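Asker: Submitted below is the structure of interest, expressed as structure tokens.
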Amino acid sequence: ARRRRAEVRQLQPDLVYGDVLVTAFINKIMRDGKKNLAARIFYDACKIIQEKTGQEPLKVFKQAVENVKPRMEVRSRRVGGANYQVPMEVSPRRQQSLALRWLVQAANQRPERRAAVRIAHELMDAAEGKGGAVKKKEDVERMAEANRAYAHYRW
Amino acid sequence: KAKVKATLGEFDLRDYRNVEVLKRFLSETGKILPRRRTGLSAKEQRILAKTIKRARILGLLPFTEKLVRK
Amino acid sequence: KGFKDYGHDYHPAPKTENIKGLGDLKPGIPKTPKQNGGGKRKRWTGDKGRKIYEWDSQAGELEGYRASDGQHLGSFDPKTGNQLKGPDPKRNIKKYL
Amino acid sequence: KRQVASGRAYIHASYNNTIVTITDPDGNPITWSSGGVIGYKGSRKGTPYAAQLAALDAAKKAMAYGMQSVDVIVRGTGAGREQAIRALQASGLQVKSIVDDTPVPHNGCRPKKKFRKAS
RNA sequence: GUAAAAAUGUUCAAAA
RNA sequence: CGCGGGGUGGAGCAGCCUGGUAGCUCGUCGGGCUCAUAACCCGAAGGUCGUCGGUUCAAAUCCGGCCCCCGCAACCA
RNA sequence: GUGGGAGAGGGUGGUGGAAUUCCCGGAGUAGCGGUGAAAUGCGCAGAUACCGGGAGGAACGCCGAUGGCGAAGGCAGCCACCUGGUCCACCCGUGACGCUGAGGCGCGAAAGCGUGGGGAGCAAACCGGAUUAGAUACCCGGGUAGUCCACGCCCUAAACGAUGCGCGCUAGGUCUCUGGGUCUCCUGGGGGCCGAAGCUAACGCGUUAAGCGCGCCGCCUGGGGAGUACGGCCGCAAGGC
Ligand SMILES: [Mg+2]
Ligand SMILES: [Mg+2]
Ligand SMILES: [Mg+2]
Ligand SMILES: [Mg+2]
Ligand SMILES: [Mg+2]
Ligand SMILES: [Mg+2]
Ligand SMILES: [Mg+2]
Ligand SMILES: [Mg+2]
Ligand SMILES: [Mg+2]
Ligand SMILES: [Mg+2]
Ligand SMILES: [Mg+2]
Ligand SMILES: [Mg+2]
Ligand SMILES: [Mg+2]
Ligand SMILES: [Mg+2]
Ligand SMILES: [Mg+2]
Ligand SMILES: [Mg+2]
Ligand SMILES: [Mg+2]
Ligand SMILES: [Mg+2]
Ligand SMILES: [Mg+2]
Ligand SMILES: [Mg+2]
Ligand SMILES: [Mg+2]
Ligand SMILES: [Mg+2]
Ligand SMILES: [Mg+2]
Ligand SMILES: [Mg+2]
Ligand SMILES: [Mg+2]
Ligand SMILES: [Mg+2]
Ligand SMILES: [Mg+2]
Ligand SMILES: [Mg+2]
Ligand SMILES: [Mg+2]
Ligand SMILES: [Mg+2]
Ligand SMILES: [Mg+2]
Ligand SMILES: [Mg+2]
Ligand SMILES: [Mg+2]
Ligand SMILES: [Mg+2]
Ligand SMILES: [Mg+2]
Ligand SMILES: [Mg+2]
Ligand SMILES: [Mg+2]
Ligand SMILES: [Mg+2]
Ligand SMILES: [Mg+2]
Ligand SMILES: [Mg+2]
Ligand SMILES: [Mg+2]
Ligand SMILES: [Mg+2]
Ligand SMILES: [Mg+2]
Ligand SMILES: [Mg+2]
Ligand SMILES: [Mg+2]
Ligand SMILES: [Mg+2]
Ligand SMILES: [Mg+2]
Ligand SMILES: [Mg+2]
Ligand SMILES: [Mg+2]
Ligand SMILES: [Mg+2]
Ligand SMILES: [Mg+2]
Ligand SMILES: [Mg+2]
Ligand SMILES: [Mg+2]
Ligand SMILES: [Mg+2]
Ligand SMILES: [Mg+2]
Ligand SMILES: [Mg+2]
Ligand SMILES: [Mg+2]
Ligand SMILES: [Mg+2]
Ligand SMILES: [Mg+2]
Ligand SMILES: [Mg+2]
Ligand SMILES: [Mg+2]
Ligand SMILES: [Mg+2]
Ligand SMILES: [Mg+2]
Ligand SMILES: [Mg+2]
Ligand SMILES: [Mg+2]
Ligand SMILES: [Mg+2]
Ligand SMILES: [Mg+2]
Ligand SMILES: [Mg+2]
């Protein structure tokens, strides 16, 4: 805002895995202030992880998120005339926030039925480096460079 | 910094033939330099240029060559 | 049809009861300035009486604004009760009523 | 059709575009490039990034004929001139020398209007 | 020394 | 009527100059997104290549029947 | 009168390099150009970029400036010739010969006009492209008079310091150009800022006055109509008084 740099709210570490990064994800999964059904589903998914994935449903989460992080994004910018969308670097915590969001959306966008199964599958794929929210990241990066010329427009 | 007027003794500023004598007033590209860097007065800087030009006509003093390294 | 002037450059308000254009004609104030008119035209909210007429002196004509929004609704002949225009999108009278 | 060690490279950068042409010990072209040559077009040519790729693709081709030590002469005030010099140095070519020889009338023929504006 | 691009409509008094 | 140059995404339309490559703008669809609009930006449906046939692991390419539109010397009792 | 000073003062002739365009030659290839973004435009019939050679015209970069000169308009590379005004020093000459100035005469930016010449760049008009509701404009691509020279007209202007010229008197401080000299400063001419007293409607002016006085010319007397109409004069005309 106009005054200060807002306030970087802090997270209350997971209550089953404990971590301020596994919690936020549960915020997005959450709808209508239902922290309840939120977390719940997140683990019901971790379960499905084990099922076939004999891997830790904790790193399969850390990895996924990692593969879906926008190194650089393209943000608009009205110039002395028409508007140009400049390519810039994404804040570290900005990369996270987004990396997560898309995951959630990319999850519901799947043809699955149990929200757990979805948030489950997606995370697998996202970790494999080839999912739905992944395309988004591979893509949002494509935007940059494409408009690499307008580099001299960094604000 | 080093004032051009300084670095030299008693010279005839109306000597359109003394290469170096005059050759040392032409910036780094031939530009006949200002008092702010030569240090002559009104009546001087004048009679100076007049003569500096004369020398340019005789292939002695250059007209411009754009300094090297940019 | 048209005007009927002699030495005067503006049409006078014909006061009522002659104006058989609409029903119930009912007189009213002098609120809304003239186009530099020296004042304020003659109004006759009138049939309904949720309807207003102010007079066009140059024009010869009285023009209807709604009782509610205050939006120009037409121009009509005092003679007949046949309108003369379209509704002008661009003026409002309720700032004067 | 020849292959010379030492050569020369010219930089021309008008606010609309930047062109680089590599010559020889005399000034006779070996190859060139610029904004459009790369893949850009229009306004996105006066852009520095553009200039960059250019100077690169320029010398990049010069490599074929085997170019190494080559002076540099710059002409322009291009909103993308430096990148030219930079991209050059940072190439398989050694910037043997950098000079600025942008033409300039010693007050001669009247200019257009977009320029005559100075009076 | 250089913001592309955007027209136009309304009409009085209160103080001593 | 005879030589002999090509058909391709709906359209504009490159390779055939020495045989594995399904090229791109505009246009169509969503988006990015702007003041509207527009250049631009990214993904994308959009070409058995007319086809009976020879050639090959693979054929639009080496090439035969002419099927058709353009070019078409000239001729025309 | 004498001896010296500075200056883009004016006229004639001559001369230099930078750069633009066009031509010629070489090298080289897929775009250049341009804008807010584009398009028209130019380019495979080889353009843009580079190198070399040639022609031609116009203007004079750095010096250069709150700078100088001239009555104003106005004046700028360098060189020579012809020529004007002006400042200081010397107190040598003449001895009021001075100031102003209706009318008259000369000069007078740019544009414009005539005859002839010249024509690179720029550019009214004009043609295109975009923008826009339109765009007879702004922006872009082209482009002719004209700009340039000689001779002759034209005679206007925010021709502005919006301040007529001349002489005397009324604190200085500061910086700048140019002189003379018993060179931390004195002294004369000129260009700026801040400012005594004072004037002023205020804004501001102030030894360069809009201060304080005298001599002479010019002009004003409510806004619009109107710098129009008529008459007169001048002009090739446009027009001017
Ligand atoms: Mg000088
Ligand atoms: Mg009115
Ligand atoms: Mg451009
Ligand atoms: Mg613009
Ligand atoms: Mg409009
Ligand atoms: Mg109107
Ligand atoms: Mg209207
Ligand atoms: Mg009004
Ligand atoms: Mg009382
Ligand atoms: Mg002189
Ligand atoms: Mg002459
Ligand atoms: Mg001359
Ligand atoms: Mg030349
Ligand atoms: Mg021409
Ligand atoms: Mg040629
Ligand atoms: Mg063409
Ligand atoms: Mg061809
Ligand atoms: Mg060819
Ligand atoms: Mg050269
Ligand atoms: Mg040349
Ligand atoms: Mg004067
Ligand atoms: Mg002047
Ligand atoms: Mg003289
Ligand atoms: Mg003299
Ligand atoms: Mg004395
Ligand atoms: Mg005497
Ligand atoms: Mg005496
Ligand atoms: Mg005496
Ligand atoms: Mg005597
Ligand atoms: Mg006597
Ligand atoms: Mg005597
Ligand atoms: Mg005369
Ligand atoms: Mg004149
Ligand atoms: Mg003229
Ligand atoms: Mg003439
Ligand atoms: Mg004639
Ligand atoms: Mg002529
Ligand atoms: Mg011509
Ligand atoms: Mg001709
Ligand atoms: Mg032009
Ligand atoms: Mg426009
Ligand atoms: Mg418009
Ligand atoms: Mg408009
Ligand atoms: Mg407009
Ligand atoms: Mg133009
Ligand atoms: Mg033009
Ligand atoms: Mg004409
Ligand atoms: Mg004419
Ligand atoms: Mg003429
Ligand atoms: Mg007059
Ligand atoms: Mg007078
Ligand atoms: Mg002295
Ligand atoms: Mg003085
Ligand atoms: Mg003084
Ligand atoms: Mg006082
Ligand atoms: Mg006072
Ligand atoms: Mg003052
Ligand atoms: Mg004084
Ligand atoms: Mg003074
Ligand atoms: Mg003064
Ligand atoms: Mg008079
Ligand atoms: Mg009057
Ligand atoms: Mg009157
Ligand atoms: Mg007049
Ligand atoms: Mg008359
Ligand atoms: Mg006559
Ligand atoms: Mg005529
Ligand atoms: Mg007349």
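Heads up, chain C uses Swiss-Prot numbers, so what you see runs 455-551.
Heads up, header says this was done by X-ray crystallography, 3.2 Å.
In case you wondered, yes, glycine gets a Cβ from its N, Cα and C as well.
Under the heading active site, proton acceptor, Swiss-Prot lists C:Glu517, citing a curator's inference as support. Annotated active site per Swiss-Prot: C:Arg545, in sequence order. Under the heading of mutagenesis, Swiss-Prot lists C:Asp510 to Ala and annotates it as follows: Nearly complete loss of rRNase activity in vitro. C:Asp510 to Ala or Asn appears in Swiss-Prot as a mutagenesis experiment; the accompanying note says: Complete loss of cytotoxic activity. Listed in Swiss-Prot is the mutagenesis experiment C:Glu517 to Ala or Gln, annotated as follows: Complete loss of cytotoxic activity. Mutagenesis annotation in Swiss-Prot: C:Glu517 to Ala, described as Complete loss of rRNase activity; the structure shown retains the original residue. According to Swiss-Prot, the mutagenesis experiment C:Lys539 to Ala carries this note: No loss of cytotoxic activity. The annotation that Swiss-Prot gives for the mutagenesis experiment C:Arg545 to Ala reads: 1000-10,000-fold diminished cytotoxic activity.
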Asker: If I take the alpha carbons of C:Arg545 (mutagenesis position) and C:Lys539 (mutagenesis position), what is the distance between them in whole Å?
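Answerer: With distance taken Cα to Cα, C:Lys539 (mutagenesis position) is 14 Å from C:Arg545 (mutagenesis position).
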Asker: Cβ distance under 8 Å to C:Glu517 (mutagenesis position), same chain, sequence separation 6 or more: which residues?
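Answerer: Residues satisfying the criterion: C:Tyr507, C:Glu508, C:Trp509, C:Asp510, C:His526, C:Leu527, C:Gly528, C:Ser529, C:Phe530, C:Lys539.
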Asker: Sort C:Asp510 (mutagenesis position) into helix, strand or coil using the DSSP assignment.
Answerer: strand
Asker: List, in residue order, those mutagenesis positions out of C:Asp510, C:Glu517, C:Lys539 with a Cβ under 6 Å from any atom belonging to ligand 25.
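Answerer: Cβ < 6 Å from ligand 25: none of the mutagenesis positions.
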Asker: Taking the Cβ of C:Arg545 (mutagenesis position) as centre, how many other Cβ atoms lie within 10 Å?
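Answerer: Taking every protein chain into account, the count is 11.
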Asker: Looking at the mutagenesis positions C:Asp510, C:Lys539, which one has the fewest other Cβ atoms within 10 Å of its own Cβ?
Answerer: C:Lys539
